[PDB]
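What follows is a short report on a single structure.
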Amino acid sequence: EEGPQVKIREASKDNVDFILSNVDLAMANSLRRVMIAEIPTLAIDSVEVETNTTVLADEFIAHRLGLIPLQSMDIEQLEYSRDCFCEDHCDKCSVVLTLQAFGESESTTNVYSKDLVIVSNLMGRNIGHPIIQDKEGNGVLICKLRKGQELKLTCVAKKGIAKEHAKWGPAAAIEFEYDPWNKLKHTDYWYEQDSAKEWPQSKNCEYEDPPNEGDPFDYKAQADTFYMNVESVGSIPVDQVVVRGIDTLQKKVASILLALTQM
Amino acid sequence: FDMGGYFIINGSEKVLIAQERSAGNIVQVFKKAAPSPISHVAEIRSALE
Amino acid sequence: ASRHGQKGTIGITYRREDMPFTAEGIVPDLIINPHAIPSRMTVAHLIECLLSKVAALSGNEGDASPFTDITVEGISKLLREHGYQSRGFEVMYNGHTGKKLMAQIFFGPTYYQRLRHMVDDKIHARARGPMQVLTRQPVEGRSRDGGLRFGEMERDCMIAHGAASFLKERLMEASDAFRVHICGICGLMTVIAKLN
Amino acid sequence: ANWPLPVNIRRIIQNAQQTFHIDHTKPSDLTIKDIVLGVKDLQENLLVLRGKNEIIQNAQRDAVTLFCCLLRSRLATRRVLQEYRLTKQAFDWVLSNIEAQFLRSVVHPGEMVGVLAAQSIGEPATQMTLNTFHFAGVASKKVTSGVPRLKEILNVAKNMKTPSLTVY
Amino acid sequence: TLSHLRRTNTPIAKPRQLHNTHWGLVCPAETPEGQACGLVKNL
Amino acid sequence: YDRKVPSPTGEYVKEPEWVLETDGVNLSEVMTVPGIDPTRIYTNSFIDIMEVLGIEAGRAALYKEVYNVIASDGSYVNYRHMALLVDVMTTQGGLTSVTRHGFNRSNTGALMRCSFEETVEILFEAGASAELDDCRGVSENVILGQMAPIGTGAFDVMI
Amino acid sequence: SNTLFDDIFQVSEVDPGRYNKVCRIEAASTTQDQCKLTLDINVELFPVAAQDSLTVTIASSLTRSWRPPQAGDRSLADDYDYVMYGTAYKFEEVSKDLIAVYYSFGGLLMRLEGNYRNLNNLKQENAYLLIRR
Amino acid sequence: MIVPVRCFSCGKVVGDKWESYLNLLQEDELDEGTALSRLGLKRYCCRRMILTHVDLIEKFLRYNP
Amino acid sequence: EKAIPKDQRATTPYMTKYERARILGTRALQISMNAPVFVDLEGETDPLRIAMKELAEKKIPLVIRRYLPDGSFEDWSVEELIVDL
Amino acid sequence: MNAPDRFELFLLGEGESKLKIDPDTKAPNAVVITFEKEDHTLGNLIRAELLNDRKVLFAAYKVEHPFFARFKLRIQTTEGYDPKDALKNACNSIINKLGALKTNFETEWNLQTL
Amino acid sequence: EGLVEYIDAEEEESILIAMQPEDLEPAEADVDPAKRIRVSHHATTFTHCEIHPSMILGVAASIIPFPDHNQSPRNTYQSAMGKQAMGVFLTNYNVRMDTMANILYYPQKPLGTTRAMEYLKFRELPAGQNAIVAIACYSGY
Amino acid sequence: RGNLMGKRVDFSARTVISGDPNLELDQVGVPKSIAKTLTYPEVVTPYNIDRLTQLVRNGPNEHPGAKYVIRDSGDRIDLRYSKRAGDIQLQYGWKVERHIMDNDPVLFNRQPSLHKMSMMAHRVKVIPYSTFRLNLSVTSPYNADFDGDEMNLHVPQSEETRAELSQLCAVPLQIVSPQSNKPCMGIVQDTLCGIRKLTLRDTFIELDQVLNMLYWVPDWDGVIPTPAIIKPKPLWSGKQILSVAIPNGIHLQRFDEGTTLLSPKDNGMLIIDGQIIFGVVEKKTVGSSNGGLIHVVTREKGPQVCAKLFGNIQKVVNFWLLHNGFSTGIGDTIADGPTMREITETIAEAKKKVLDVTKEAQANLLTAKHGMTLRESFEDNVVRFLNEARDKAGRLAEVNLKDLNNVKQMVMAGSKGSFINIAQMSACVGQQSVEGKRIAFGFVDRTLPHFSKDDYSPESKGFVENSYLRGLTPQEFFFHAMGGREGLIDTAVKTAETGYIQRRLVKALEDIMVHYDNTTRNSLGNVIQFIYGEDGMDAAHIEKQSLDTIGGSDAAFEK
RNA sequence: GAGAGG
DNA sequence: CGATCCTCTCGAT
Ligand SMILES: [Mg+2]
Ligand SMILES: [Zn+2]
Ligand SMILES: [Zn+2]
Ligand SMILES: [Zn+2]
């Protein structure tokens, strides 16, 4: 089908290794940035501390709380509180989580992301459930407690983008390479005796034909074939990090087209 | 991990700084500078520890 | 600062997407300038980085102890064995653009220290405020909403510029300035100011 | 030969060459009189002082001596004609540019030169690195330098560390 | 803290210089810039 | 010593010369030794050049001295700045130091001298000698919070 | 305008000299005994070897904001392989009848020596260099 | 003082991996580098996160209050 | 007493940087204080830009009194003083 | 303390507008477009597409200061061709490319196993 | 058992110290070009031997990685700043009422250490983080 | 001194400084909180009444606002507390103490103020964040860096006081300094480095980037220059695009060593009508240099145009470099296996020279020259051999470094580092000195208790054979630390001593000024000079020019 | 007063 | 009777 082309090399719940051909580098990169910064997610944006006899500071705990990945599957059915007509927050624009933990045992008591309890009405939307990729099913150690120790708090998880705070990135590293053979001459290699001998060969070199020494420089050539690998934090499935990345970018171009109309 | 070696004076943690001085009872000869009438001087700063 | 007498302040902050990137998608937490290197001759810094990259890659602690037989050649062997160009150089792509940078960047971990001395504990501004009792001149220090000293040395630069009015304004309208009553005969501040 | 003087004649010449689009193929429209008298009259217009008296006229004559040397060397008939290849148009423009830039170059009464001088000497002295001179090779090169010397000079030290005669 | 607890002070011919005899006794590096340079030492 | 000297064809030529370098000074006596060039004899003891040759040669030697300190550091300062210093140290016919002994004891305003050093004692002798201060100096105007006759205030503005 | 100069040259030397894309060419005309040419060429865009026979032309037309090729129907004075644009910066007379012209094509220098350049090689911001075969 | 959630550089969740790492070291008697790799900490930014972490919380939990 | 007549003036026919600054400053102060403006401001509002215009069109009605070191002075009008700089 | 809110990166302020079209003073048929609360993501992508248009004579973007989200885009077009129309087609071309990609990735993804 | 012994500067004057046990006294009868140049025995009348030359350094300088590869004043500079670096000054911070305390949220032990750091309790109470650093000309900020 | 000559003042502010590639030379970045504390007393005139009403309406907490309204009688209305703070119908003749706004003249300063250039006037630019931002090319007069430095800002409170700052103190007015009759500001760091890299004959640009680079120049005519290359692809050279930043009617000619109008090495400099003809752009052209671009552009175009030239060059170069990259790593200090072998042998031959001379001295064969001791003669010889060795080893290293070497690259541009640095990092650190002599015998007849008595060998008296790359031995380490310390001790002295000199100089010449008769006089009316500088010329309007009649042969002069 | 910052 | 500038913080009388 028509323009840009995709070829999936590897795929799992956590990653997609794919080849993006018949595309401009401006597009490949704009797409790359959108997956990092602009795909909406759900994360803890407010913590009310009832009890903290823990060894860690309120704001230190509150910080890590925001860093816990939360289900963001059905995120477009949730409003940004700023657009929501409620006073403050509500089920149309937020998810409410509860955290009550006490040191019952003489041995150390660990507090996990599995211990947050959804207290608001999710209205059948797949949202707010802490992401657990742990084998023991605990996921994310928030805190540790001693005997008399207690932590009682309430969380308001809201919709947002990494551009506002990194906690909202469905993100994780985006492996990105083009022209593994430097045929384009986009980089001048630093060497001592031999750049070829001194620079390790890219795994992507198998997927491309070597330049061949008896050939003059291809001055007219342009980059089109981007070897990418998108890693997912958990909040959104990999296919979605890319699909919503495409969708978001498409959307923000449409807002320009609509802006031209308005004036 | 506290190492001690300091005092607690009115809740304040005080450190006595090691004071460098010349050792006493040491004979030391010095060439006195050109305009001086005394060519050289042998000195001993006799102390009682 | 790094552990090599390489102190500096934050000029700007950039989010991950603006930052230059590795093809494995690794991004720096810090970008330091090449110019901070040649004159300072702080080679241990560059060796620390090379060693630390091998250490994180291999799950070992680097031995950065002084008088040893640990060499840059030795570390470089181990770094290459990890599939990285032996001198810590890495191909990087521009964050704004996605296009490869012509130059390969020396990149890897380096122990940095967060020093005290933070802007917010230093910013100070005064547009009129508390005056000292004796001199009737601004108070001293940020903590007391004090005025900055416009010392002799500064007085000197205003003379060199020939700014006669600015120099008068600093020493009068800002700071003190008082109206005294003088006798035409003795020329002393004797006059019993009986205003109104 | 290279000395700091006002008015960069070379630059002015270069500017006339571009402004008037001088062709190094055609002969000039100038006269020996145009060049010789031109340069001569220009000299009577380089004012530093203005009083109609002899003390002042000779002081004026004196101040402008070295600049008039530079000017004469650069605006001699063969140079103007063979080297620069100026026209009457370009020549007259150069003559007026020198006068205008010379008059601009004069110090303004009100200039606080004491403080200027002090800071102009003082500032570099702060940047004076090493009290011990870099003459580490030969042991007979041991003359006081840097900040210790600058102090000997300024305090007019009767008892200097390195008194020395240089005999020709 | 450790540094402060192993610090030296010298009140008032060439005292600021790292003397030969300091080897193994006082640190060659650790001394304050400007002010008490070579007068404040560390074991 | 290296020496740039004009050749018989016009150009400057390097013509090396044997030069004697001394430890200690006796200008008056050495200059009369036969075999030397009493025209070229020099000393870094500008006080002696002053005593033997006069204030003007003292001044020229004082510039050479100040110049050399600046130049040894590889730095360059314009002639006029060091000339002004040297002239100021010179105008009295002798060598006046840039010290409380030198310039600060001169005929200047009491309020300007006290601003430097020996503050109180300058002010005590001012009262005792019953001195008058012009208030023509920068310092007295800074003390008075008045526009000094410097650049901007070095002239009056009228209608 | 039209052509100002046109000739065939035999390349003697090709020197890289610390550059990777650029080479300074040393060449003499195949027709005129006195006719010399020294020139900086982009060997990445147009490779040159020793003893190569190249046709060289100095023309002045085929001025305002440069418009992208847009070859749609755009026809230029190029039946050539390599074309530059530069500034006439010097006209050195190497005695009697010998004249040399200096041209900088964005800092890629050129020195053409001969005699017959006369009523053709003007001191222009103009000059297109056109090389073929 | 407790495992950071997420690697500072890339954002990979690391806060769920600490206990598993200690076990890999102790129970399985593996080396730090293979322990890190078994956890799926492939890049060096994620590797420094865990290997370099100092768990002072254990020390803090020792204080009786 | 003292004064030099117009005929016999020996100081620069040129305005000094110090004269121009003080002139522009004084006039700026006047304009800033609702004083009348001697030139047509063309959308101009800043007192200084206005004084600069009044200076450029020689409509500043001020006189510079140039003191010589003996105490004698030379009165020069802003009108007559040449503005090179 | 003097830090702006992070929403100021992507949220328009009261008074601010997305696009602000100014006619260029230096050249005929040229226009300058200020894009508020947008960075390199939109700027690079748009500038690149405008160069793909044969009636586009100039296309460049710049982000004058990193502190502020805004960028400026300069377009010069062929006599007869309006810069706003050039920006329009560039946008639709991007949207049609993005649409094509979404489907192509979705197609590929469905063939996968894991 | 008299295997080790205490020496002051006065006694230091009467003795001959080898710098390394091995690398100063085995026997004589190829080289690594990468390795630094070491002179030799050239004196073999030793009475003593250094426990370890890195012991010539005090607390602060003992934190520097490879100070033998740095221009000396930089080591003096680092010595000053190490005292201005926040970490975990004491484990009981939460219990004390100090006038001012600065604690790092996530102190990290350095990837590059010194053998002396074991005794200085550095990896136990660290004052820094292993930032991924790029040495580059980026935006010019 | 503390109360009259100097005093604490109101309308002053202070903070940590930061650089800003995107700030004009004459600008200063003011943190919003500071702009909000500091005020200007503006009189209500019909020309501002609308703006003042709005500012009073914004009040003290929203930026373009104000705190205090002063009316007749002189009563201050506190805009943060007044119940009528939202009322206020301004009247002409009232004053509004408005917040500091964009373009206001402010006095910016870095202590110590050794210069008049240490205290200059800038245009306010209100910005987020808590630091003062400044243009990189203003760093030098202030002697500023961003390793924790703080600077001070002073606010003029009078129309004439603002005129004084804008017309006498302004940054552009200070570009060319009277101190050394040359610019005190020039292109530095990244810009100096990238301007070289951009200027290489090899450096070519494609349409896409060119267009972006052109637009990055605010003074751009809108005209795309015709590309240097028109063949398989239009390709512009770096020299070409950088010439857009250079205004017209700018002529510059240089000639370095082998410069020949055909400039083989691309050295020297030739700029005609603001178009660079040949010559790699570096420190000699674009630095604080005597007859460079900056000294020329100020004199030719003017101070305002010259200050734009800073930004214009910064904008193009910073952008091109942002896209090119520039680094430095451990690999840049490494020389060839063969170079190292040659360095190693260079040192061993120096080691033998010292042995032979020693053996000779010990045989009573060494004769001392008139005026110096046999031992002084020996020490002088040994040190020369040892310095020669470091220099020879270093030159060996420098030569081996490729043009792609990042350290070599920074040295070529003149942005950071010199020969020594290459030599000490790559080849050999060399001899350590204390009090101008090699390491002294602090122990009886030895430097360290690891040596035997009466050992005058290089290693024994402080010769660092190794490079910072190879690493120093404990003996070498200690001796280097000894040499190092002497530096910090005099740094500490050659600051308090020079500060006292500076004061004395300033106090003694304070009152000397140029009078209306071109005379140089003190406060007493006493003559110092009859004509200032003997020529009555301002030092900033003077430059080194050749006196053509003095040199050459009598035949050359005639011709 | 000491400790520090450039 | 001199002995850099300015800036900060702390504790104690
Ligand atoms: Mg600094
Ligand atoms: Zn809601
Ligand atoms: Zn009276
Ligand atoms: Zn990571």
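Since chain A takes its numbers from Swiss-Prot, the residues it shows come out as 3-265.
Method of determination (from the header): X-ray crystallography, 2.8 Å.
Cβ coordinates are placed from backbone N, Cα and C, and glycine is handled just like the others.
Noted in Swiss-Prot for the protein shown:
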{"type": "BINDING", "residues": "A:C86, A:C88, A:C92, A:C95", "note": "Zn(2+) binding site"}
{"type": "MUTAGEN", "residues": "A:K9 to E", "note": "Transcript termination readthrough"}
{"type": "VARIANT", "residues": "A:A30 to D", "note": "In mutant RPB3-1"}
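Recorded features from Swiss-Prot, shown on the structure.
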residue : record               : CB count, 10 Å
A:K9    : mutagenesis position : 14
A:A30   : variant position     : 20
A:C86   : Zn(2+) binding site  : 17
A:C88   : Zn(2+) binding site  : 12
A:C92   : Zn(2+) binding site  : 15
A:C95   : Zn(2+) binding site  : 19
Filtered recorded positions, from A:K9, A:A30, A:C86, A:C95, whose Cβ is under 6 Å from an atom of ligand 2: A:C86, A:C95
Cα distance (Å, whole number) from A:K9 (mutagenesis position) to A:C92 (Zn(2+) binding site): 42
Recorded positions (A:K9, A:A30, A:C86, A:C88, A:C92, A:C95) in Cβ proximity to chain C, threshold under 8 Å: A:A30
A:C86, A:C88, A:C92, A:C95 excluded, remaining Cβ within 8 Å of their centroid (Zn(2+)): A:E81, A:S83, A:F87, A:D90, A:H91, A:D93, A:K94, A:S96
DSSP three-state assignment for A:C92 (Zn(2+) binding site): coil
Rounded to the nearest Å - Cα separation of A:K9 (mutagenesis position) and A:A30 (variant position): 14
Cα separation, A:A30 (variant position) to A:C86 (Zn(2+) binding site) (Å, whole number): 34
Pairwise Cα distance for A:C88 (Zn(2+) binding site)/A:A30 (variant position) [Å, integer]: 39
Where A:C86 (Zn(2+) binding site) falls in three-state DSSP terms: coil
Integer Cα-Cα distance in angstrom, A:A30 (variant position) to A:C95 (Zn(2+) binding site): 32
Within reach of chain J, those recorded positions of A:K9, A:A30, A:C86, A:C88, A:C92, CB-CB under 8 Å: A:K9
Secondary structure of A:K9 (mutagenesis position) (DSSP, helix/strand/coil): strand
Helix, strand or coil at A:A30 (variant position) [DSSP, three-state]: helix
